[PDB]
Amino acid sequence: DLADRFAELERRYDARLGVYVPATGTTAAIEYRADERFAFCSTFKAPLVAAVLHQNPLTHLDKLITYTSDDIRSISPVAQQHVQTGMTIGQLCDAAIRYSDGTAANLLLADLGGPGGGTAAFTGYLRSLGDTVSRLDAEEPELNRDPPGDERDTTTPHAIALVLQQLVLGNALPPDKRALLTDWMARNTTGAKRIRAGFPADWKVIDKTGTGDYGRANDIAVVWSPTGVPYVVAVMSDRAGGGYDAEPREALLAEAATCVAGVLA
Ligand SMILES: *C(=O)[C@@H]([C@@H]1NC(C(=O)O)=C(SC2CN(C3=NCCS3)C2)[C@@H]1C)[C@@H](C)O
């Protein structure tokens, strides 16, 4: 039984686990704690990029954004190198998704604009996709630090799966913008030990991870079977029992994904 397997992993990693996979033609939805709130952490960056793509002409990607030393306030493997020269909107989207660059996300939020430094417009974007659950309240690095239980900066496995489904498989974006988002997630560098680790090599996986305090570890993916059948997989976790400095455990997500892959085969 799937629920028993998920509960077992929770005991193994002293963690809370959330899983959602939307129903398809012939598969029932897979759900474990799927409507419980979990922190977005960096997973919001996938719909953030979609919002920015949607909001602008495609050549907005070529606009150069400048920024300063006091803009580097979180893990930013890419942006840390380019405060001098700036970064284009395209480069920022690339960094935000593929390297989970936090400064890039802050700059993209600022680009989207409006109250809360873009957090309000980001949330508005999700509402336009029918997501009445998720909310973004802060930018990097605060958004990763809300106490366990707090609703600030949270989504649910169910909500984020439905959003991602519209983004990648559905019609939320035009084909050219949709391809841009998909390619970046396809070329993600941060996800090898998560959902990717649970699916066989002949399955295609694109994804965006999230990591944070209180042992938070998330992964949202779209996967394709060797015959081109797509599934959306959202896995989220925290380890509140360990407190603020609790280590995230990627293995938990790899194991969860392995269980899901067994069903989807
Ligand atoms: C978002 O959750 C934070 C950001 N997100 C990100 C992640 O894992 O998703 C980490 S960066 C990172 C460095 N890294 C591994 N190095 C070898 C392969 S992957 C993942 C970080 C916490 C936030 C800063 O935006």
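In chain A, numbers come from Swiss-Prot; the residues present are 43-307, in order.
Using the three backbone atoms N, Cα and C, a Cβ is placed for every residue, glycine included.
The following features are taken from Swiss-Prot:
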type	residues	note
ACT_SITE	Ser84	active site, acyl-ester intermediate
ACT_SITE	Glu182	active site, proton acceptor
BINDING	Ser142, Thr251, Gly252, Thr253	substrate binding site
MUTAGEN	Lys87 to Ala	200000-fold decrease in catalytic efficiency with cefamandole as substrate
MUTAGEN	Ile117 to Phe	Significant increase in ampicillin resistance. 2-fold and 3-fold increase in catalytic efficiency with ampicillin and nitrocefin as substrate, respectively, mainly due to an increase in substrate affinity
MUTAGEN	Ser142 to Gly	Significant reduction of catalytic activity for both nitrocefin and ampicillin. Leads to in vitro clavulanate resistance and decreased susceptibility to carbapenem inhibitors, but is still susceptible to ampicillin-clavulanate in vivo
MUTAGEN	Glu182 to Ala	Loss of catalytic activity with cefamandole as substrate
MUTAGEN	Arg236 to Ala or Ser	Significant reduction of catalytic activity for both nitrocefin and ampicillin. Leads to in vitro clavulanate resistance and decreased susceptibility to carbapenem inhibitors, but is still susceptible to ampicillin-clavulanate in vivo
MUTAGEN	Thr253 to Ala	Significant reduction of catalytic activity for both nitrocefin and ampicillin. Only minor impairment of the inactivation by clavulanate. Larger increase in resistance to carbapenems
MUTAGEN	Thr253 to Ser	Only minor impairment of catalytic activity with both nitrocefin and ampicillin. Still inhibited by clavulanate and carbapenems
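A map of Swiss-Prot features onto the structure.
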residue: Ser84; record: active site, acyl-ester intermediate; contacts (Cβ under 8 Å, 6+ apart): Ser142, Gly144, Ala147, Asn186, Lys250, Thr251, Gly252, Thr253, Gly254, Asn260
residue: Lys87; record: mutagenesis position; contacts (Cβ under 8 Å, 6+ apart): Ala138, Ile139, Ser142, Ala147, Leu150, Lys250
residue: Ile117; record: mutagenesis position; contacts (Cβ under 8 Å, 6+ apart): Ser142, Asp143, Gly144, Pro183
residue: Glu182; record: mutagenesis position; contacts (Cβ under 8 Å, 6+ apart): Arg115, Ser116, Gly144, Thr145, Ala147, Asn148
residue: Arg236; record: mutagenesis position; contacts (Cβ under 8 Å, 6+ apart): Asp249, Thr251, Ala259, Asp261, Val277, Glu292, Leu295, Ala296, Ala299
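The highest number of surrounding Cβ atoms within 10 Å, among the recorded positions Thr251, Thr253, is found at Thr251.
One way to see the shell of the substrate site is to take the Cβ centroid of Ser142, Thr251, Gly252, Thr253; the remaining same-chain residues with a Cβ within 8 Å of it are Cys83, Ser84, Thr85, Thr232, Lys250, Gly254, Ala259, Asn260, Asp261. There are 26 other Cβ atoms within 10 Å of the Cβ belonging to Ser142 (mutagenesis position). Listed in sequence order, the recorded positions among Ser84, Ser142, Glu182, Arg236, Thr251, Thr253 whose CB lies under 6 angstroms from an atom of ligand 1 come out as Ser84, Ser142, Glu182, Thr251, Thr253. A sphere of 10 angstroms centred on the C-beta of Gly252 (substrate binding site) encloses 28 other C-beta atoms.
According to DSSP, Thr253 (mutagenesis position) sits within a strand segment.
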